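One structure below.
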Amino acid sequence: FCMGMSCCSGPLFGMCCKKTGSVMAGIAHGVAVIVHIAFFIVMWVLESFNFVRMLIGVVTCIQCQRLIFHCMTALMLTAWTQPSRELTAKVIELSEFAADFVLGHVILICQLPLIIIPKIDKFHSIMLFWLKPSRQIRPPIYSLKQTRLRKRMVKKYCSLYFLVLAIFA
Amino acid sequence: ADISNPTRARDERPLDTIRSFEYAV
Amino acid sequence: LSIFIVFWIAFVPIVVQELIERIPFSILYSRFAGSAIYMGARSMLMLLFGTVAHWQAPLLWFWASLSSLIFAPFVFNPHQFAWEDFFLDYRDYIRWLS
Amino acid sequence: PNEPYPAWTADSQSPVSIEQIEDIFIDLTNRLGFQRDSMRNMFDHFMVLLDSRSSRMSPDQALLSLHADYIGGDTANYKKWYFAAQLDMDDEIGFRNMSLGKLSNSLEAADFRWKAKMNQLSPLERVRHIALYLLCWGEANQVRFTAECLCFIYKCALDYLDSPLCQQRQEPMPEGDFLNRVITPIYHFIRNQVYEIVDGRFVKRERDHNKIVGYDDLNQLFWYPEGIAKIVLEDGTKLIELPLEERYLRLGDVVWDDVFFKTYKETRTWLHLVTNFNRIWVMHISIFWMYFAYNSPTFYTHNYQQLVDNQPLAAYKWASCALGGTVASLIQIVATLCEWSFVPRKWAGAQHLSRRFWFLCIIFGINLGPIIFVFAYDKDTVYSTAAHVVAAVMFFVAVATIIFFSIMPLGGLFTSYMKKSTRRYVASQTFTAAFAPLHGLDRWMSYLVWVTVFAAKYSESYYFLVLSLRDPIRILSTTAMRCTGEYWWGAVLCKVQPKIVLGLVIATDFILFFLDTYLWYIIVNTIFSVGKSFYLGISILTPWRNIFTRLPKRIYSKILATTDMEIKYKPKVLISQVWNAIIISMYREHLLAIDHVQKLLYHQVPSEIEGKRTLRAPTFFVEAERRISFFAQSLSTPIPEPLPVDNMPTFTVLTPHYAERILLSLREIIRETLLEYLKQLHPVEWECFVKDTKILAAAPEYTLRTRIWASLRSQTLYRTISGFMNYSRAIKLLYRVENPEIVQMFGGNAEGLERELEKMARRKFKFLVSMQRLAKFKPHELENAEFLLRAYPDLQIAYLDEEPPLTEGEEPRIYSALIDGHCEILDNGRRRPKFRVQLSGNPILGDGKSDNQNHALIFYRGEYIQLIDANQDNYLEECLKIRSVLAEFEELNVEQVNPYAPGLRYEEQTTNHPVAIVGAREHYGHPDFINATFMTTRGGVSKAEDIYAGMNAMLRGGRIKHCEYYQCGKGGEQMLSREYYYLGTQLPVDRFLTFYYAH
RNA sequence: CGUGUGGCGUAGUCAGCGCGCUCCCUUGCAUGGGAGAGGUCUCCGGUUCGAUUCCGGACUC
Ligand SMILES: OC[C@H]1O[C@@H](O[C@@H]2[C@@H](O)[C@H](O[C@@H]3[C@@H](O)[C@H](O)O[C@H](CO)[C@H]3O)O[C@H](CO)[C@H]2O)[C@H](O)[C@@H](O)[C@@H]1O
Ligand SMILES: CCCCCCCCCC(=O)O[C@H](COC(=O)CCCCCCC)COP(=O)(O)OCCN
Ligand SMILES: CCCCCCCCCCCCCCCCCCCC(=O)O
Ligand SMILES: CCCCCCCCCCCCCCCC(=O)O
Ligand SMILES: CCCCCCCCCCCCCCCC(=O)O
Ligand SMILES: CCCCCCCCCCCCCCCC(=O)O
Ligand SMILES: CCCCCCCCCCCCCCCC(=O)O
Ligand SMILES: CCCCCCCCCCCCCCCC(=O)O
Ligand SMILES: CCCCCCCCCCCCCCCC(=O)O
Ligand SMILES: CCCCCCCCCCCCCCCC(=O)O
Ligand SMILES: CCCCCCCCCC
Ligand SMILES: CCCCCCCCC
Ligand SMILES: CCCCCCCCC
Ligand SMILES: CCCCCCCCC
Ligand SMILES: CCCCCCCCC
Ligand SMILES: CCCCCCC
Ligand SMILES: CCCCCCC
Ligand SMILES: [Mg+2]
């Protein structure tokens with residue numbers, strides 16, 4: 001669909017989105033999660049309370065996908081001939097990006113109880129005493145204009161983070 | 001005038017050159 | 001039992017090396033990307049299935065080793081507690097992604 | 001005195017005068033057309049070598065030893081090439097290397113004739129022979145990386161010189177003939193395979209390495225007569241058809257695209273793994289099979305049931321256990337099959353593999369035939385003691401074959417049986433399997449370590465396979481999970497779960513079998529290392545104050561060469577002169593405070609009416625602390641005694657340079673701040689320096705001294721230069737302490753004594769820095785370089801430069817040039833070089849530092865080289881032990897004997913394996929120190945780069961050592977190489993096991 | 001009373017040359033060139049078609 005949308009007009013892509021790759025990347029993430037939940041629900045059709053019969057299904061899915069990608073790469077190692085190779089690379093790159101995204105957000109979300117409490121700062125700084133140099137220089141003075149934008153970004157990105165957490169829960 | 005080194009004569013023998021290097025110090 | 005004795009023997013040199021001396025998220029993540037992360041995530045899924053279906057006491061040890069394997073680079077990062085640093089790193093990671 | 005080479009000229013016993021060697025050089029140059037400005041360079045090189053060797057031995061012994069080292073001895077490379085590629089004597093050398101254990105038209109006859117011819121040469125002939133090789137080595141450019149090509153060229157030229165063709169020619173050969181007609185075509189071949197000419201430029205072409213010919217693939221053609229026979233002229237005629245004396249004249253018609261080919265090729269990596277390390281899978285997998293089959297009756301038991309406890313016949317246990325032999329044989333066959341696809345088919349040594357296959361199949365057969373007889377149903381139904389004796393016999397045949405294939409190396413299995421006239425070996429034994437043997441206590445230690453490791457590992461693995469696996473195997477293999485299954489396939493997926501589980505259990509145990517030998521290796525080494533401490537008598541429990549109180553006597557016995565000196569002074573007046581030097585050196589580096597120094601020096605403040613009270617021991621004996629502590633500690637280990645600094649040899653320190661910063665600019669000092677960072681990082685040094693400023697003092701001088709202070713704390717070249725120029729002051733101090741008659745006789749003329757001390761210290765030590773971009777620095781970089789030449793007048797720098805082409809639209813000319821601090825200033829602002837030598841083109845073809853060192857390597861002097869890098873540092877107390885470090889190559893205190901004496905034989909000689917590398921610590925080792933004669937005659941000091949040099953030196957026949965009282969202040973693709981292929985398939989078993997479990 | 005004009009310094013006709021930034025490329029450190037991007041004039045309100053500009057209030061120094 002992306003390639004059929006006026007591929008003969010280069011400036012049209014710049015008019016619409018110079019970096020539509022990120023857009024399709026987000027779309028691919030969404031569809032991967034949705035198709036996951038579809039399998040979760042189809043497996044729970046018989047399973048109103050059974051949590052054991054979908055985990056191994058997830059594992060099986062992931063392994064089969066990796067096998068398919070590996071086979072395609074090995075075949076490619078040995079008109080639209082070159083576009084075929086380009087698309088084979090592109091799909092694999094996109095799938096890797098989606099997996100990395102999910103894993104990274106999963107890692108980040110788990111740290112929340114650590115930062116919720118405010119006393120962790122000094123107790124972590126005890127490690128600075130444990131460190132051999134144990135020298136810290138005061139931060140350079142920042143203008144209040146630098147402070148305003150900093151607070152705005154902190155509020156905005158915190159809101160986005162909590163939105164992602166809400167989606168995942 | 002020497003071919004590889006234009007600043008030296010052609011007929012200068014090696015011992016002349018070592019003596020010159022000695023006098024350069 | 002056997003695997004943990006072997007791992008301890010191989011891990012003594014690191015303890016010896018490091019017990020005598022007493023970062024943005026994007027580069028830190030990319031450094032361990034493709035090495036002991038994807039394999040770990042794949043492994044904790046299977047470990048979770050085995051744990052839920054049938055509970056064996058020694059698997060309690062395994063939940064230790066893998067967990068630390070993911071949490072080592074981040075526990076040792078300086079000033080990871082600060083709100084401003086964490087949210088700035090979040091911004092930087094998001095921008096590196098896109 | 002006041003003479004350049006005092007150990008040769010000022011002696012009256014010299015067999016050949018200086019004015020008789022200069023005209024030998026001049027005559028060769030006139031006859032074969034060398035360059036003049038390289039003849040001068042090599043005359044200087046040769047004379048310094050003679051001086052260095054004649055200062056601890058007689059002049060005639062010096063000339064004879066040099067001739068033995070370069071052309072005529074068993075430590076020569078030219079002799080080895082001559083015996084392999086001319087007399088065709090490789091297999092006999094292999095046999096001799098094999099049978100040296102019992103030894104200690106024929107090889108003895110050829111050696112007898114060679115010694116007879118070399119024993120009757122005049123000294124003039126020896127000077128001529130050495131001179132021709134050095135002259136050839138000085139032009140060879142990139143052909144220096146390929147030694148056997150150089151040997152071929154030298155032989156051809158020598159054959160031409162003695163002919164009646166040369167000695168009747170009238171006019172001389174035009175200058176520059178050797179480089180134009182002989183050397184440039186080979187360089188053109190080499191370059192025409194990494195680059196191509198596109199639109200008038202050289203652009204690197206991309207192609208697979210299996211079609212690129214490197215240095216080694218050229219080098220290996222000149223190892224066999226079969227390669228020499230392929231060289232063809234433009235007429236289509238062979239080179240070797242001409243009479244011997246005419247081949248050098250035509251050596252410009254040879255076409256090198258029709259000659260050179262590839263000799264070793266790469267493949268997938270697991271094939272390399274399977275072939276290189278077969279001796280380890282043979283010994284793990286076969287024993288695992290033995291153990292698993294003996295303790296697992298269920299698979300070969302008729303109507304097996306633990307309730308009835310019926311066992312199968314013992315014949316079945318032995319016949320089942322006796323498949324370890326077939327498993328080992330199969331592994332060896334697969335290894336040979338994988339090896340056959342590395343080497344070209346018609347190249348010499350590739351027939352051997354074919355024969356090796358046949359024998360292997362035979363063994364496979366004899367080890368599979370009899371077992372079938374037991375498993376045939378004809379003797380199944382009839383119990384006989386014949387079946388029992390057959391099984392019992394085949395068990396020990398299987399044990400025998402497992403041991404045999406675990407011990408013997410793959411290359412060299414059945415060489416003693418062929419007795420054929422053709423090649424018996426896959427690779428050349430002269431240049432690839434010449435390992436230096438072990439002698440003494442370490443030879444038995446190596447056997448004992450490995451015996452202990454493997455005995456413990458096997459006896460322990462059996463008792464953890466017997467019980468963790470006997471009951472699961474018996475239960476999971478006999479249960480019946482009776483179900484309907486899935487009728488699309490059937491029940492075949494519900495009776496098979498227990499057995500799939502059993503297969504997985506066994507596979508994990510099989511994998512775990514490999515991880516136990518590593519543990520036992522670690523444990524046994526640590527116990528042996530602890531146990532050897534008592535014999536070594538290492539004392540760490542002694543108080544720190546118990547080293548410092550013994551320090552003076554150690555200084556007197558191990559730093560000074562006091563034994564030679566006639567005893568005329570008290571040991572305090574000698575130790576004072578060293579201790580005070582160390583302390584003041586530390587003080588001046590802004591590293592100790594004014595009040596700290598007085599606590600430590602020897603003092604003369606007490607009264608001079610009584611000479612005894614003049615000197616008093618310090619209060620200490622009754623960064624700085626770390627240095628002094630390591631100094632005192634390292635002095636406790638055994639140290640070899642020194643020579644007087646008038647007998648010590650010459651050595652060079654060689655450094656590369658590209659893109660590093662010589663000095664810090666003012667912008668990087670006042671902008672971003674660096675100064676504040678450093679002050680916050682080194683505060684006490686900053687306050688000491690500002691105290692120093694008020695002690696003495698736009699302010700240009702303050703600017704420059706601040707720049708110096710800031711440069712002596714960062715990644716700068718000046719830091720390294722200033723650190724490593726401590727050898728000079730160390731040698732001056734040692735020379736003046738050791739003999740006081742000179743200091744007495746000069747009597748107040750401090751200037752004359754300074755000139756004397758500098759003159760002696762100048763001929764023992766050289767510094768060399770190689771900059772490849774001095775031709776195109778911008779003006780401030782040039783200003784820095786000129787400043788360095790001003791601070792240290794004796795430093796030397798080598799660079800590259802370019803000239804416009806002689807004819808229009810052709811290639812520009814390229815030269816390599818040398819300068820130092822005594823060359824005058826030209827009106828152009830540049831300095832005139834001492835030497836300019838023309839090359840055949842741009843020398844930098846591949847990335848790295850190896851090509852950087854190869855072009856400046858023709859300007860080194862001495863006998864030993866120290867290889868450092870851009871960021872390294874040194875200290876005076878460490879530089880004070882150079883004599884003891886250099887005495888570690890085992891050449892300084894040995895007696896001299898005639899190499900060509902009729903009575904000697906090869907087995908009695910004690911000079912067969914020289915030391916090639918010495919590495920320092922706080923067969924792998926980074927090479928700090930290098931034996932220059934050994935190294936520079938067999939390829940470079942480095943190769944396209946450090947571990948490969950160590951492995952090549954080992955394969956060629958040298959030894960590598962480690963020094964424990966010196967410190968150096970330094971701060972995937974391997975498995976597909978030839979070196980692993982040669983090491984893995986030819987080492988004896990114990991050395992192989994030591995090599996494998998490290999890297 | 002004065003006062004937070006792009007990240008800083010700011011200047012001003014009833015939003016600027018610099019300076020960083022951001023991108024590209026050359027040169028072994030840079031430098032130089034081409035291209036573009038970052039601004040409510042402390043903040044909150046009133047008047048004026050329109051307010052840094054005329055005024056009222058608020059915070060900091
Ligand atoms: O990144 C450093 C190093 O990582 C190596 O990867 C693995 C390790 O992830 C792994 O770590 C532990 C396991 O050995 C053990 O079995 O489980 C614990 C969990 O409790 C793990 O933390 O160890 C293996 C060794 O068996 C390593 O190979 C890379 O291999 C290595 O290349 C890399 O340098
Ligand atoms: C909810 C499912 C969403 C993901 C579905 C698509 C995954 C597809 C699997 C794949 O893409 O494989 C790996 C990634 O594996 C994984 O981490 C999968 C597990 C991630 C979720 C763990 C949750 C705790 C990519 O790296 P590679 O191993 O291929 O190596 C290439 C090196 N450059
Ligand atoms: C990764 C390395 C793998 C090494 C090989 C390990 C594989 C071990 C396989 C062992 C097979 C055991 C199969 C047990 C069932 C045998 C047939 C039973 C016949 C019967 O009694 O019905
Ligand atoms: C995040 C890791 C998952 C949870 C951590 C391990 C959970 C295991 C312990 C919970 C179950 C143990 C209690 C039941 C044991 C029993 O029945 O005897
Ligand atoms: C670990 C060993 C497991 C296998 C059990 C013993 C191996 C032999 C089993 C039968 C092999 C062939 C015997 C019948 C075939 C024949 O006699 O021709
Ligand atoms: C190597 C090929 C043969 C393999 C079998 C080796 C032994 C063959 C049998 C020899 C006879 C053994 C029994 C003798 C008694 C008999 O049956 O008459
Ligand atoms: C390679 C193995 C060789 C054959 C085995 C060794 C020779 C023994 C042959 C069979 C011996 C059986 C005993 C014969 C005596 C008898 O049956 O009366
Ligand atoms: C299955 C047999 C195991 C063999 C393992 C070898 C371990 C011992 C290695 C050193 C001892 C053998 C030394 C042999 C010396 C020699 O033959 O030249
Ligand atoms: C170089 C190898 C040393 C010789 C091998 C030593 C161990 C071989 C014997 C294995 C154990 C067989 C005896 C079983 C009884 C037991 O160990 O418990
Ligand atoms: C290499 C990983 C383990 C390999 C799997 C081990 C063998 C699994 C299947 C064994 C049972 C099926 C084959 C025999 C037929 C049968 O059980 O009746
Ligand atoms: C049953 C007695 C112990 C058997 C194992 C022996 C261990 C040897 C390791 C040195
Ligand atoms: C009861 C002793 C068990 C020891 C297990 C060690 C296994 C070595 C790999
Ligand atoms: C206890 C008998 C086991 C048989 C295995 C013998 C192993 C020989 C190395
Ligand atoms: C398992 C047999 C391996 C044999 C490799 C042969 C390679 C020839 C291409
Ligand atoms: C029936 C007992 C026969 C034992 C034969 C053992 C052979 C050892 C050489
Ligand atoms: C090496 C296993 C094959 C033996 C075949 C016996 C029939
Ligand atoms: C008839 C059973 C066939 C099993 C195939 C599984 C891949
Ligand atoms: Mg070193």
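The first residue you see is number 1, and the count goes up from there.
Per deposition record, electron microscopy, 3.0 Å.
Cβ coordinates are placed from backbone N, Cα and C, and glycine is handled just like the others.
For the mutagenesis experiment D:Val127 to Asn (Swiss-Prot position 302), the note given by Swiss-Prot reads: In 1082; temperature-sensitive mutant; no gross alteration in beta-glucan content of cells; when associated with DEL-GSC2. Using a 10 Å Cβ-Cβ cutoff, D:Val127 (mutagenesis position) registers 21 neighbours.
In the three-state DSSP scheme, D:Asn295 (mutagenesis position) falls into the coil class. Swiss-Prot gives this note for the published mutagenesis D:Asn295 to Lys (Swiss-Prot position 470): In ACR79-5; selectively resistant to antibiotic arborcandin C.
What Swiss-Prot says about the mutagenesis result for D:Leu467 to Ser (Swiss-Prot position 642) is this: In ACR1A3; selectively resistant to antibiotic arborcandin C. In the three-state DSSP scheme, D:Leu467 (mutagenesis position) falls into the coil class.
Taking Cβ-Cβ distances under 8 Å and a sequence gap of 6 or more within the same chain, the neighbours of D:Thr637 (mutagenesis position) are D:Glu964, D:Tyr965. Quoted from Swiss-Prot for the published mutagenesis D:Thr637 to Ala (Swiss-Prot position 828): In 1014; temperature-sensitive mutant; no gross alteration in beta-glucan content of cells; partially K1 killer toxin-sensitive; when associated with DEL-GSC2.
In the three-state DSSP assignment, the secondary structure recorded for D:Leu664 (mutagenesis position) is coil. One entry in Swiss-Prot concerns the mutagenesis experiment D:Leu664 to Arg (Swiss-Prot position 855). Its note says: In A6; temperature-sensitive mutant; lower beta-glucan content of cells; when associated with DEL-GSC2.
Looking at Swiss-Prot, the entry for mutagenesis of D:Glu878 to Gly (Swiss-Prot position 1111) says: In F4; temperature-sensitive mutant; lower beta-glucan content of cells; when associated with DEL-GSC2. In the three-state DSSP reading, D:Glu878 (mutagenesis position) counts as helix. Listed in sequence order, D:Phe631, D:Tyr966, D:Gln967 are the same-chain residues at least 6 apart in sequence whose CB falls under 8 Å from the CB of D:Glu878 (mutagenesis position).
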D:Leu664 (mutagenesis position) and D:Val127 (mutagenesis position), distance between Cα atoms, whole Å: 50
Rounded Cα-Cα span from D:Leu467 (mutagenesis position) to D:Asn295 (mutagenesis position), Å: 10
Proximity to chain A among mutagenesis positions D:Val127, D:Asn295, D:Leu467, D:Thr637, D:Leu664, D:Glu878, where any Cβ pair is under 8 Å: none
Mutagenesis positions listed as D:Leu467, D:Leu664, least Cβ neighbours within 10 Å: D:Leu467
Length of the line joining the Cα atoms of D:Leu664 (mutagenesis position) and D:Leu467 (mutagenesis position), in Å: 70
Neighbouring C-beta atoms (10 Å sphere around the C-beta of D:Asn295 (mutagenesis position)): 15
Mapped DSSP class for D:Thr637 (mutagenesis position), helix or strand or coil: coil
